[PDB]
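First up is the structure itself, then whatever we jot down about it.
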Amino acid sequence: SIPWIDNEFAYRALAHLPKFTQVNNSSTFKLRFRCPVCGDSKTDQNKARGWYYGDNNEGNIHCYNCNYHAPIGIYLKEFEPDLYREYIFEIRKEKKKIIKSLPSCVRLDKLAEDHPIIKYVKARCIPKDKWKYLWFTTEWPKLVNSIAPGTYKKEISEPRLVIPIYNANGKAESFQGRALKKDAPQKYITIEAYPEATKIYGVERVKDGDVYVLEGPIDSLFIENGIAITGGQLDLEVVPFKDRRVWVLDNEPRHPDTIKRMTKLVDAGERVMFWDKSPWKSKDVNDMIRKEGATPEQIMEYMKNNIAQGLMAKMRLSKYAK
Amino acid sequence: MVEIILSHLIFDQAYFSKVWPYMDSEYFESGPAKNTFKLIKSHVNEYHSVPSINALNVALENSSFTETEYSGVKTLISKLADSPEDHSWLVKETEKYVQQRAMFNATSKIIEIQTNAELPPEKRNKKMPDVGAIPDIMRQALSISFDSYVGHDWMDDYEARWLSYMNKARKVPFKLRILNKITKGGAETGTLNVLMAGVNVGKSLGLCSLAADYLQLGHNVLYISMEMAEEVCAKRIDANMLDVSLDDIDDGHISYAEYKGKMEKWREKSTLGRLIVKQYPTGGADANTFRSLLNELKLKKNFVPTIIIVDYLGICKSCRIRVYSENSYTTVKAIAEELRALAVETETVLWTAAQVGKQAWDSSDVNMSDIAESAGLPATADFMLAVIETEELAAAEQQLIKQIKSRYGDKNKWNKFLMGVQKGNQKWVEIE
Amino acid sequence: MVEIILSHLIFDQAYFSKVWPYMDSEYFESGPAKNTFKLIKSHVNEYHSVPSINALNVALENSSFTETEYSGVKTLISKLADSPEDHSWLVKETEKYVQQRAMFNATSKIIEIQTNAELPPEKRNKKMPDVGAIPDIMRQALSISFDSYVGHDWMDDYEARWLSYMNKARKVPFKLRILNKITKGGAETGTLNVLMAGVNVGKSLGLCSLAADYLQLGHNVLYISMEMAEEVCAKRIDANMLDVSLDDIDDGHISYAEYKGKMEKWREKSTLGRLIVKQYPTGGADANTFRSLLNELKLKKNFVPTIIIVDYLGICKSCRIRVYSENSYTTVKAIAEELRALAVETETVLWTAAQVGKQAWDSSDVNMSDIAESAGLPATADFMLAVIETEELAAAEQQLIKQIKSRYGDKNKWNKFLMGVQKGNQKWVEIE
Amino acid sequence: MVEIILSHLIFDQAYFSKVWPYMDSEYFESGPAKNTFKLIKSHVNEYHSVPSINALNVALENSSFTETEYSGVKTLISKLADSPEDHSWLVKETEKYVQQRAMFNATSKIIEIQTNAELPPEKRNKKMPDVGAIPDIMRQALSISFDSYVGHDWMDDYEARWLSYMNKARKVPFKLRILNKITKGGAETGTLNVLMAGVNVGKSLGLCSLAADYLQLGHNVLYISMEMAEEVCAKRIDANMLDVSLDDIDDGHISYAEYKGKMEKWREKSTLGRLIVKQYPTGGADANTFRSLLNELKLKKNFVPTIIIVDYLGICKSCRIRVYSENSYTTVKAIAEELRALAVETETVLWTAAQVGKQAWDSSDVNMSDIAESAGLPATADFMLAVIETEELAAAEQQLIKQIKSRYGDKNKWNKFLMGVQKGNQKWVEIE
Amino acid sequence: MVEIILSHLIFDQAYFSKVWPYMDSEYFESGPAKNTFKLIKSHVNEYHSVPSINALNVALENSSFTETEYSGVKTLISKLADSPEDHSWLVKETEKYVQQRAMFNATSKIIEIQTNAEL
DNA sequence: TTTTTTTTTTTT
DNA sequence: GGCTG
Ligand SMILES: Nc1ncnc2c1ncn2[C@@H]1O[C@H](COP(=O)(O)OP(=O)(O)OP(O)(O)=S)[C@@H](O)[C@H]1O
Ligand SMILES: Nc1ncnc2c1ncn2[C@@H]1O[C@H](COP(=O)(O)OP(=O)(O)OP(O)(O)=S)[C@@H](O)[C@H]1O
Ligand SMILES: [Mg+2]
Ligand SMILES: [Mg+2]
């Protein structure tokens, strides 16, 4: 199939659909739109559950509301025949911004001990020395609009934990907001300054030895040589230290997405970490420390012993899957 | 060393002719190397020649590939270059790489097998081999060397053939000299031997007698009975070997002391094999069931039989056939073919039984055209025998055997030999 | 599961004596479980008895463990209870646990062997087994089973087999002296027995007589009728048991008082079994519907039968054949095989009846050749009794029973015998 | 691949001869490729010879285009190199490229015709064809290829057919004078030949005798066996070739000195071929399995067979029909068609054997209607012989080979001819 | 009263002998109840006996359940207890509950049938 | 689960 | 604020 002509043609077809957004990262092409078949959600007028994925072999449209799933060619044949004509004919035809300052953000180590966010991060049991890698704000939409304007229409004051991300050079290129309130648009709001920014927290703090890669930036604070991808593309390539990285995810043996990521990592021949002999039962290392009384150096003891690679990692995954 | 392998496949005729027939797509990776080898294999299949760089990157690479796959294949093809290396080191390194990759694939396959079998039924991914056939996969992966062994050359392999002749490493001799003088040394390993007697004429007295003789000859015997329980077959074997009448064991004329004494006297002999009797419901056992039974015996009891005796071929079921057929010709022929395939796979002499036609009942002679279930069964059998004791041989405790089909020798040489049946002891004795 | 295994090793005897020989340290863990099992094994080696909790704690106190190991072992020891689980589930579950752990250990060992093999030859461990040992190692993982029972092992089960011949474990008596004489103690479990009725003989009279005789001997009887309703078959049963003539019930000679009195007199006797009569339409009951009926009776009625009597084999339907013919040979052969398979898999005595050949109808003597079902019934039937009713026998209220096929004993011992048939009470009485 | 096409037009010669007539300027492009091809065509029209690179530069200089494209054309002629690719792949790829471009041009033309038809007649173009011409021109694009011959013409190709009569190029002699006489030169290549006989009559004997005779005539013979082992077939061949009876081998009447001496005496002959014996499970090999076997035989050794002896086609499986989906007739017809397709593809003489019906096992005459399994096998076969053995014939060591079907001659001239059969030596001798 | 039914299936024998052949998986809600009954039914089919609490906790661990399903089943198993009552009210209450569940399933099925017909 | 063609086989 | 096969 021809992917780029599908991306070009799909865009115009889905451009007519309302709530049209171009979810284009550095390696994928997706289009978000309201589904034209069902009108998406009747109760929520602002939901766009129709999606187009063009990074595969064939660009396919999938609706998460009415379970419509089709190729772009069938979509064009059924709904846009004038666009379908040229589509098959063209088919036959070919067949950086740096965060220099953080306004209204105060670092946690220079804050007073009676601050309510200090009580929360003490309840999260972060060690004190990591407190100079964390900021706090009350004007998070104002801060984001100071960095990337236009994403927040109204700058209502929201207290959020600032999580600046530095490169190997140590320059801040993105920042993540942890939601202090239980009610929020998102638990982790990642904001980039330029679209090719690194999404791996704390790359500047990597020393010699094995590099442990986790899922949470707060989880990496207990870990020596601990960095954390903030979702995004989850690209192993964009992740450095490929010869010596350690792939640590959250402890969830019955969760299908976690074992899907484990299978993707172990089929790539990577060094994946396994919780199959863990004395603790919590989902993440921070939850293990907070709820099961675990101290960090026991955890530094367990993982190093159970580091796995390749075929022996496969059996570990076979028994950890269920 | 995928790059070197591909480069010397493209740019070396001797290396190609040496290593190509042993190449497989499951050896390189799940990325650019596999796609490049797929292109090369498609070109070689289509044109019977090694492709060039132009054929790879123009005539073949313009195919249904992903952007990432296209870029990887382009980089790998551009990276291919001829390098001067000795054509004894290249072949050995390629052989080592192939062996390592075969072992890796086998390990992954057995891991997947264990993971699948751990799951509960209705999600067990049928057609995937059971946990029992893990060691055979590893053994196959071990023997993945680059040696040319396709068939038996007549002139190039006469030494091994003469070794087989002088050792006679196919014959399993009988305990009866009459059955050895017509088979020229007994039955052969990968063979299907059949008895045809009728109704209540024999056909299990003979099989039990053969099992007893093989047991006395030190062979491991597996008696798979479809029509009789394990206890009754073992009682017939006890009557044969303990020289006690079958009625005496029922009325109670034999004491426990002498029974145990005879059993222990047989035990102390080093020239005694192991006989294992297994019963299956009539019509509920196929060749796959027999293979599962063999694997279970080998794993648990460390029992590898040399003789397999199926009490009745016509009351089994076909593993290949999925829908039962009212046509007895095809079903019985398929059953016999599957049984003979099992025999030649396990190198075990397979004896079975067949039913004769009603016309042959009370007939002084039984021809091969008296076979009842199927005419394809005599075609697949290596040796058939017919029991024709009608009325007078019964009064003289005799049975006449005709030798209807003989693949071990000429069946017209000693067609009849008038075997000495004994139904009380359930055995055959000669008339020497 | 490890907690349960250790707890029932400490607090049980049969479980210990059953699972201890198959218990190894490497099967448990690398933490508290392994240390606890090492303590148990050390105690049982030094003192040949199962340790108690206080003794286990004393051994833990006098042992070389670190702080974390001490805490783990103490917690695990404090977490063991004498709770009572069922033995079969416990043994099966611990067998599965042991097998899974052995498989995991073997897979890890072969992976480590492969990893060591791909290392500089100057630099590798000597103790690690070579790659060629991989197929054997997995075999040792697959050869782990708490109890090995694959078939009947001759010379290894002779003591158990003798207990079968003395205890007549398989025989089911007949309540008729002549039938016990020719069967050497009655019919056997897992068998198909049929009656051949000549012209002028009913097939359901003999079956009802056998059902009544088995009922009087304490056996659970399941009578499956095809051409008759449940009430009619149970009326034949009442005629035989209550001594009331069949026509007397319809006429009304016997009143409710006598009927109820006789029924309660039978109910008082403790030597009486249960009879369950189930009706099925003609051709609407294959030998797979009978399995469902047995499952329903076991689950709901708790009725597990020892005798199953099918009214007529010809009326039944061949599940394998699927298609149904009023009088076709292929169906009768399949029906017989399916019913015998049901009898074998249910360990029950199965009875049925068939009509003899027309020539057999005219001739007082009936030959296996003279049978409507040829090579189909005298091949899948352990016993085939033939019933002859001529004019002279009917005038004397008798029927000539001829033995046409006897897997049990010699067919010619007592072949012909005269039976005292009463057609009114549907009964068979002996003749002096 | 326009660069490759242009480069091999300028430099390669045989490719130019084969591909130039099927070349048009519309097949290449509308840019630099079209201009370069126009220059080449103009030069070849002026001077009836292929131009050179310097000639192309001179033509560009004297015959100029607009510089915009002229730069692209001059940079297009900077990459045409010799690049000695194989001829078959180059021709096939050029044919595929021109076919694809012809399809594209035809689709564009029909689209333009449809667009013109929609336009009002006032302004519609006159050069464009009408809509009624859309189908035929499409056909003109469908039948585009480099095959100058579409079939065989009787009068046009009278030459190149007389060559096939002077040099047979199909006949393979039989080494037996009677078979050559009844065949007029022996069996032909790309044919299916069948020996039909009853069970245990000599079919494998005849096939082994034919294989030995072919081997003595410097032929590569591949014996594929579905029933017998490789050693058994090789023993039959040894008995035929080494003049030693089968009984001698199984009785030890031949020494290793005689065996090795005779084998080396046969090896010293320059008129001896190769005999590879291959074994497959009964019902576990098809035509595609045979093709894979031939490919691996050609790769792993310098072995390309001229004779292929399949032991019995009835015990093979079809490569199209799923297993036991169809009856015997359809499956056997499909297998015969697949085998004949393999024979015509490999240009080899394929011998095989077939069974006769149950009614012909004891008959002195065998007709074509006596064929077992399909009746389409005689239809698909090219030469069928019936082997008949009776008591009188067996008493004289002779058989009654009868012509059932013959596409090589009249079956009535010599229909039945006696043949001496040495079963001990597994040899066919002719009565003289 | 699904919890009572499960509790007296596990901890009582006369109740189990009386009510087991008529129980079905469709009589329980799709939450923890149906999964717990599935575990009990599988254990009874495999071992022909009523499982204990330890057996079910072993069966739960050796099961392919999501985190929510696993937590629900474990909580329901923990909540089970042998409340002493009479074996004449339990049987009739279970029969009433089974009849109500059957009626509910039939009503849902006929509603689905009517919705399917109009398509 | 029936229905219809054709074949091949076998049983009576 | 994303999520398919
Ligand atoms: N308990 C016994 N006592 C004496 N003779 C027996 C006994 N059982 C069988 N026989 C004899 O053994 C022969 C029966 O053959 P078997 O070995 O049982 O096999 P088969 O009965 O021919 O097989 P089918 O299919 O059941 S007819 C007859 O000659 C019987 O007289
Ligand atoms: N191994 C052997 N030893 C001695 N004589 C044999 C042997 N094999 C075959 N014969 C003789 O050769 C005859 C024909 O055998 P083959 O030609 O192999 O038979 P076929 O045509 O393959 O049919 P089958 O396999 O016997 S049904 C036999 O009947 C014997 O007389
Ligand atoms: Mg028998
Ligand atoms: Mg043969």
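Note: Cβ is positioned from N, Cα and C throughout, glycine not excepted.
The ATP binding site feature in Swiss-Prot is assigned to C:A197, C:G198, C:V199, C:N200, C:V201, C:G202, C:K203, C:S204. Other Cβ atoms within 10 Å of the Cβ of C:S204 (ATP binding site), summed over all protein chains shown, number 22.
In Swiss-Prot, a published mutagenesis experiment is listed as C:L192 to Q, annotated Partially suppresses phage growth inhibition by extra copies of bacterial AbpA-AbpB. C:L192 (mutagenesis position) is surrounded by 30 other CB atoms, counting those within 10 A of its CB over all protein chains shown. According to its DSSP assignment, C:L192 (mutagenesis position) is in a strand.
For C:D213 to Y, Swiss-Prot lists a mutagenesis experiment annotated as follows: Partially suppresses phage growth inhibition by extra copies of bacterial AbpA-AbpB. Around the Cβ of C:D213 (mutagenesis position), 20 further Cβ atoms fall within 10 Å across all displayed protein chains.
A simple way to gauge crowding: the CB of C:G198 (ATP binding site) has 25 other CB atoms within 10 angstroms, across all the protein chains here. Those same-chain residues not listed among C:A197, C:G198, C:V199, C:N200, C:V201, C:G202, C:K203, C:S204 yet with C-beta within 8 angstroms of the centroid of the ATP site C-beta atoms are C:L205, C:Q355, C:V387, C:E389. Annotation for C:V201 (ATP binding site): same-chain Cβ neighbours under 8 Å, separated by at least 6 residues, are C:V387, C:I388, C:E389, C:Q399.
Put simply, C:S204 (ATP binding site) is 14 Å from C:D213 (mutagenesis position) when counted between their Cα atoms.
Using a 10 Å radius centred on the Cβ of C:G202 (ATP binding site) and all shown protein chains, the other Cβ atoms total 16.
A distance of 23 Å separates the Cα atom of C:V199 (ATP binding site) from that of C:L192 (mutagenesis position). Here the C-alpha separation of C:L192 (mutagenesis position) and C:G198 (ATP binding site) works out to 20 Å. The number of other CB atoms found within 10 A of the CB of C:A197 (ATP binding site), across every protein chain shown, is 26. Taken residue by residue with DSSP, C:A197 (ATP binding site) is part of a strand. Around C:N200 (ATP binding site), the C-beta neighbours below 8 angstroms that are at least 6 residues distant in the chain are C:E389, C:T390, C:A394. Under the three-state DSSP scheme, C:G202 (ATP binding site) falls in the coil class. Set side by side, the binding-site residues C:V199, C:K203 differ in how many other CB atoms lie within 10 angstroms of their CB, and the most is found at C:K203.
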